[PDB]
Structures are given as C-alpha cells and as structure tokens.
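Working notes for the structure below.
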Amino acid sequence: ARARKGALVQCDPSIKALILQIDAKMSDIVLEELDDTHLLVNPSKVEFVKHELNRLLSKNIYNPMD
Amino acid sequence: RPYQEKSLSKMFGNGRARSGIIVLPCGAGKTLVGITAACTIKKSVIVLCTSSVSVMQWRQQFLXXXXXXXXXXXXXXXXXXXXXXXXXXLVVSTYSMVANXXXXXXXXXXXXXXXXXXXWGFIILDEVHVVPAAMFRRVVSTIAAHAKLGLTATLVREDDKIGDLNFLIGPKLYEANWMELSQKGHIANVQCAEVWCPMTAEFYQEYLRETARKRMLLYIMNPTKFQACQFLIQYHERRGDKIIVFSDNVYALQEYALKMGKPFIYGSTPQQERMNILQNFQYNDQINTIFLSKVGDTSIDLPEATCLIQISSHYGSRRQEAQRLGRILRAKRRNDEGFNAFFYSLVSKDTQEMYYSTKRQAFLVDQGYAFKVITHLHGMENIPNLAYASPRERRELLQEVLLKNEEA
C-alpha cells in the first residue's frame, strides 16, 4: 500500500558487502537491504556508488605488473 | 646432451681466463659439464654446495669419472676430513662451514689449509641464485682462482641483486630455453592453471577486517577451497595420477592434511617418519596424495605425481615457488608420448593473494610455459563427499577460523 522511490542495485554478495562498507564510511547511501543480491540505494549517489566501486576495486586489484 | 657441448664450446674457444654462469635444468647433467671442465683443467676443483645430498651426488659423479679414494679427491664436511694433493683435486665444501664467524669445531683450520696452501684453480658454485647474500660475498672474497664456473637452474629474484653476479663471478654465458629442451627431451609438458573459486560473504568481510599475514589464515581456510581441493584430489585419483600438495604455511598444511587423511611432512618432523612417508609414496599405490612443505621440496624432489596443487602462498616469494615448481617439473623426465603435467593454483576471488600468484604466472610466462585460467571444472556439483558444502559446516568452519584468529 506504500511506495517509495529509490535505486534498485543488483550485484554479487561481495559487491553488496563493499557497498555496505561505502554506506558505513560515507552514510546516506544504502536505503534498504532487500536480499543477498539486491539493495535499495539513494539515486543521487548511484554514479558515485559506481565510481567509488571502481576505486575500491582499483585499490583491491593492484596488479601493476611492472 | 647437445646443449652441454653447446656450453663446452665456449670453454673450447679461448681456453684460458674465462668465467661465467651456465643455466641448465635440474634434470639436465650440469654435474657432467663440471666433470668435463675438471678433466679439461685438471686442478684442485672446489664445489660449493648447501646440502650433503648434493655432496654425495658429486661424489657419485667422481666415481663415474675415475678415482676418489686415493689421496687426491678430498671431502670437506663437519663430520670428517680427507687429504688432497696438488696438480689434481676434487673436493666439495659447504657454504655455512666455509663462512662462519667465530664458532669453531676444530675444522676451520682444515679449510684454511685448502685456502692457505693455495690449492685451487677451478671454482664451481651450485645454485647461483642463492649467492646474493653477505656470506657468499665473504666466500668469494676469501677465494681466487684462474677459472670460475656457476652452475644454476634459475635466476629470477626481486632483490635487485642478481645483476651483481655479472662482476662477482661473471656474466651469464649460455641460457638454455626450456621449450627447445622439452623438444629435445620430454621434461613433462607444463600446464599452468589457476582455479578461481568463489568467496563466501562472511570470510570476505572478515577477510577485509583482517590484514598482514593473518588474513592468509582467512584466505586459505575458505570452504570453496576445500570443496575444489577435494574435487581435484578425487579427480586426479580417478585419472590414476599421484598428487603433490604444496603449502607455504605449516598450519594450513596440517589442516588439509588431517581433513584429507593423507601423510604430511613439515618442520620439526623426525627424519625416520619422513623416510617412511617417502617409501610409502614410492612403493605403496594406496598413498597417491602427499602434503609437502618447503622442507619436503628443498631437500628432495620426486619424479612421480604429475598433479601439483598449490594452496598456501607467501607474499613476494612467488619466484621461489616457481623455482620449486620448476624443480618438480624438470624432475619428471622419461620421454612419454603424452606426459601432461598439471599445476593448479587454488585462488579465491577478491583476495590479496591471487594478485601475487599472477606475478608467479608472469614468472611462468618468462620461462615460455603455457598458462590458462580455470573458473570451475564441471563435476564438483556431483560429488556428495565434499566437506563444508552445507551452511552448518560453513558456520562451524567460520567459528573455527574465528577461534584461530583469536589464538594468533
């Protein structure tokens, strides 16, 4: 009977935990935890939530191979 | 072997005043090249070794040539001594015995007689990749001959000191390509393969909350690594091939060893039990999966088991694992029409250890070996004997890993 607007994010559980860490560091990110592979996230952050993801997967991967 | 005469042609070119490094596989006959050079020079030859088994092998090569008992071929060790004679000599010494500092067991004078009387003329250093260290610089600083030779199999290290050997002993003269040698002699085809196993959520968040070497205790103890490990073990046992499991960590080797119910060899282990496990691996067909640590790999390499599994690993020591892997690969030679050697690297996604194992695979690319990635071989879903496949066993294993973190 209620309807709220958000951003449905579908990803693997590891990326879900990473997004929960983004919400744990910056706040005002994740609105709800739907299941193991979905999340309700503030739309105005999605691009950021994406870009930061790249950053946190750029700090994790390393691999300069030089 | 043709490449051995290709190396001896350089000695046949100039003759006098020469020094360099010759790269030959462990399965090749570099000791035969040392014997031939000793026959060409005919002088007091000293062979620097780090283990007594290599001394016994060099003595066996001396027996393959001629003479060892008469007062000419000497033996230097911490147990006994043997006299020598000029104009011709063959002796093997230990790095730790010649180095030392002030500890003495009334034997450093016996070495300072071989170094004081000036009975030399040919230098042979086994495994030159270990030379980058102060003790070896002291050994070179306490010796001086007319011709020097460096027998080694590898030289990949990240200490940025391998280039110094170009002036400490001499620049590398001949580097044999292991692929062309594989065409000359089937030294087991190298199939490099990384197994990408999924990572659970709890071990992922706990893995991120951990750091340093403690997070390795959360990277190895992943349930999917146990499931894929059992799948590879049962698969190789179904193919009728023996399995060798490597692990840089002793605790993980004991965990997988006790959970798989197979013999294990690690540090502080009695030598009689090690020899018993070796004989059971050589003769008993019921033991086709052994768990070997660095002690079981550096001391002895067996020509059996075409299945090599890698689980535990340490940061930076990827080149050493590539050298040991190369030793197990070169140790398997018998000229077979098939002869497919399989190296598996059990790695989990989003972990800090796979990104160094990729550097190890880069070392495996520099050698010309073939590398391919493997996400998952279909067949593990049909194995009901897999452990830690149920959420109950995954939670219990999680509690065990948490207790292990509380102990460390």
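Counting begins at 1 with the first residue displayed.
Note: Cβ is positioned from N, Cα and C throughout, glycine not excepted.
Sequence annotations record features per position, and here Swiss-Prot assigns ATP binding site to B:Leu24, B:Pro25, B:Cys26, B:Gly27, B:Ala28, B:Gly29, B:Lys30, B:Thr31 based on sequence analysis. Mapped onto three states, the DSSP output places B:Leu24 (ATP binding site) in coil.
The domain 'Helicase C-terminal' annotation in Swiss-Prot covers B:227-381, and the record cites sequence analysis as its basis.
Other C-beta atoms found within 10 angstroms of the C-beta of B:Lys30 (mutagenesis position) number 23, with every protein chain shown included. According to Swiss-Prot, the mutagenesis experiment B:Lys30 to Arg (Swiss-Prot position 392) carries the following note: Lethal in vivo. Defective in translation in vitro.
Of all Cβ atoms in the shown protein chains, 20 besides its own fall within 10 Å of the Cβ of B:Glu127 (mutagenesis position). Classification of B:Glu127 (mutagenesis position) by DSSP places it in coil, neither helical nor stranded. Quoted from Swiss-Prot, the note on the mutagenesis of B:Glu127 to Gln (Swiss-Prot position 489) is: Loss of DNA translocase function of TFHII.
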Inset, instruction - Under 8 Å Cβ to Cβ from B:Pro25 (ATP binding site), same chain, six or more residues apart: give me those in sequence order, or none if nothing qualifies. - result: B:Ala153, B:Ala176, B:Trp178, B:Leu181, B:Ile187, B:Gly326, B:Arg330
Legend entry - Nearest-integer angstrom distance between the alpha carbons (Cα) of B:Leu24 (ATP binding site) and B:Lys30 (mutagenesis position): 6
Inset, instruction - Would you list the other residues of this chain near ATP - those whose C-beta lies within 8 angstroms of the C-beta centroid of B:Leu24, B:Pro25, B:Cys26, B:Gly27, B:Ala28, B:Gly29, B:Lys30, B:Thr31 - in sequence order? - result: B:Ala153, B:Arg330
Inset, instruction - Report, as a single number, how many Cβ atoms besides its own are within 10 Å of the Cβ of B:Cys26 (ATP binding site). - result: 19
Legend entry - Cβ-Cβ neighbours of B:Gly27 (ATP binding site) (radius 10 Å): 20
Legend entry - Where B:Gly29 (ATP binding site) sits in the secondary structure, as DSSP reduces it to three classes: coil
Legend entry - Around the Cβ of B:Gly29 (ATP binding site), the count of other Cβ atoms that are within 10 Å: 15
Inset, instruction - Can you grab the distance from B:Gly27 (ATP binding site) over to B:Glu127 (mutagenesis position)? Cα atoms, rounded to a whole Å. - result: 14
